[PDB]
Amino acid sequence: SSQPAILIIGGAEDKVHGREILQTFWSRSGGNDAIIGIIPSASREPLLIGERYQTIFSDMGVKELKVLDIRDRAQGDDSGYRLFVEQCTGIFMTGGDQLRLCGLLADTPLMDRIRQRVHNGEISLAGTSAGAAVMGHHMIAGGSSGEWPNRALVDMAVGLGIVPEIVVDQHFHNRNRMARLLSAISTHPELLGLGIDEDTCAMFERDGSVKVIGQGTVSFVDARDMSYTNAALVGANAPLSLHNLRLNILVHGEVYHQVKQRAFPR
Amino acid sequence: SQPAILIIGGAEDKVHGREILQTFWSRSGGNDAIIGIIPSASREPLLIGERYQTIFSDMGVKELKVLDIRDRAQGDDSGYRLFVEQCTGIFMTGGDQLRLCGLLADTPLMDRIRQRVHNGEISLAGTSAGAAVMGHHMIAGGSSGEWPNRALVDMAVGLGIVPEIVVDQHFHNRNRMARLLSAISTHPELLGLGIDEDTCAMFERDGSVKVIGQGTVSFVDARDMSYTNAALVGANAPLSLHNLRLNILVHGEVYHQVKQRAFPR
């Protein structure tokens, strides 16, 4: 209930009503004792988006907030920001563009330390929209809908590697992103795909479980027992086949257990 | 050239190789084919009928008839029913699937088409609306851009040609996976087949399903589903579906219905 976790949020989360997802991040960051850094670097309006979340978390009641306004990679070396990261209890990555966020943050001392403290179980990390997309080592940077799966449908890139064993997609059902996720999985079938809807969150707990929170669904797309794909045989614009996939679509309160590779009801 | 049932995802190629339509032609007897075209799904039946008349005539057939049923009474018409006894294949055009069922379902004419198809005497193809009618349970409409929920899909009664399946069409092109998942949640005993434009799932008499054409067929299987919240939640609430099996197939690949397994070309 206040144990550190990683919250992967599908974008457009509730900022007005119960704010259940944002409240959960707040609680897992220490609640009234939270020291939270907001990274708005995905956005081309960082002050506005940074102020928005600032106001949300300050209204919830925290010990301290800081907007880590990294607009160039050199600020990833900044002593002041790096010191705050040592003191913090939670980090929140806003939406924007995931390629931009990784360009500014990936492999910086600041982000290396955030990732280390997350992996060590010292702090919580949340990311929404672009901030969700960057969670994997392999990242869906873009891509379209309205087509059958094909490798050209999805733009792959390198993320922050917070959760290396997964590939995240976001605004998922809302933007009909299943085909692009399937396209990503065809050539990374060792990775669990997570398609996370708007105002929905996959919360990765320290024990390996993933709890779903919020308004929609999380789709777990598992090609680890795939019996065949034509991916290596066909051109990038040709349709993909994927045989023997396992699909789990979860809603609020349900859990996917990563070690068991199975889902369970509320 | 053994009779088969071709379930076509719409917008099939009518101009180039016409691979799907040529397959129907072949399975209907080729140069000896006697093909009826049912344009009843459409509000322009004469024009769509003529389109397919031209295509199949160009391929070379023995005889064509447009079974222009525009009211349920014509389902009793002896001339059309006589043709159905003589034919070797029937093609159901696109349009609106509710309209097609409203006109054809449980008529003497359609009951005999269904029986001759079941008996292995004639081939059947349907595209777009004509594909949607193939199951007993039919997807009559619905939207995209939402998580699966029962209100996302409009279910109705189809023609029951292949009762153990539920078909969706123009599938990936119109992002219809969520509505198909929504349908399967209501009927998880049914194998869902999501068929892309210019793609076909061809049901063979041996129980296999061969995929033909440009895109994919998605076989969405909830028969081993471990849990769903479907019985507990309202129609507009998000649905969970645990332990689904998904097979996405392309041209030349085969799904075996009995063993529930797909195979490459």
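Residues 5-269, in that order, are what chain B shows, numbered as in Swiss-Prot.
This deposition comes from X-ray crystallography, 1.5 Å.
Quick reminder: no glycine exception, Cβ is built from N, Cα and C everywhere.
Here is what Swiss-Prot says about this protein:
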MUTAGEN   B:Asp17 to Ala  1.7-fold decrease in enzyme activity
MUTAGEN   B:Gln101 to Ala  5000-fold decrease in enzyme activity
ACT_SITE  B:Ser132  active site, charge relay system
MUTAGEN   B:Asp172 to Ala  5000-fold decrease in enzyme activity
ACT_SITE  B:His174  active site, charge relay system
MUTAGEN   B:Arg180 to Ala  10000-fold decrease in enzyme activity
MUTAGEN   B:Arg183 to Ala  10000-fold decrease in enzyme activity
ACT_SITE  B:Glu201  active site, charge relay system
MUTAGEN   B:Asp202 to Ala  12.5-fold decrease in enzyme activity
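Summarising the environment of B:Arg180 (mutagenesis position), the number of other Cβ atoms within 10 Å of its Cβ, over all protein chains shown, is 27. Spatially, by CA atoms, the recorded positions B:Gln101, B:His174, B:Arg180, B:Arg183 include one closest to B:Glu201 (active site, charge relay system), and that is B:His174. Cα-Cα distances to B:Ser132 (active site, charge relay system) place B:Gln101, B:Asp172, B:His174 within 10 Å, out of the recorded positions B:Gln101, B:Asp172, B:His174, B:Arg180, B:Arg183.
In the three-state DSSP assignment, the secondary structure recorded for B:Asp172 (mutagenesis position) is strand.
Within 10 Å of its Cβ, the residue among the recorded positions B:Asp17, B:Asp172, B:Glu201, B:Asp202 with the fewest other Cβ atoms is B:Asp17. Taking each of the recorded positions B:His174, B:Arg183 in turn and counting other Cβ atoms within 10 Å of its Cβ gives the largest count for B:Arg183.
Within 10 Å (C-alpha to C-alpha) of B:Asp17 (mutagenesis position) lie the following mutagenesis positions from B:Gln101, B:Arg180, B:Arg183, B:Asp202: B:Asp202. Of all the Cβ atoms in the protein chains shown, 23 others lie within 10 Å of the Cβ of B:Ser132 (active site, charge relay system). Across the structure, B:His174 (active site, charge relay system) and B:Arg180 (mutagenesis position) are spaced 8 Å apart at their Cα atoms.
All protein chains considered, the CB of B:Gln101 (mutagenesis position) has 27 other CB atoms within 10 Å.
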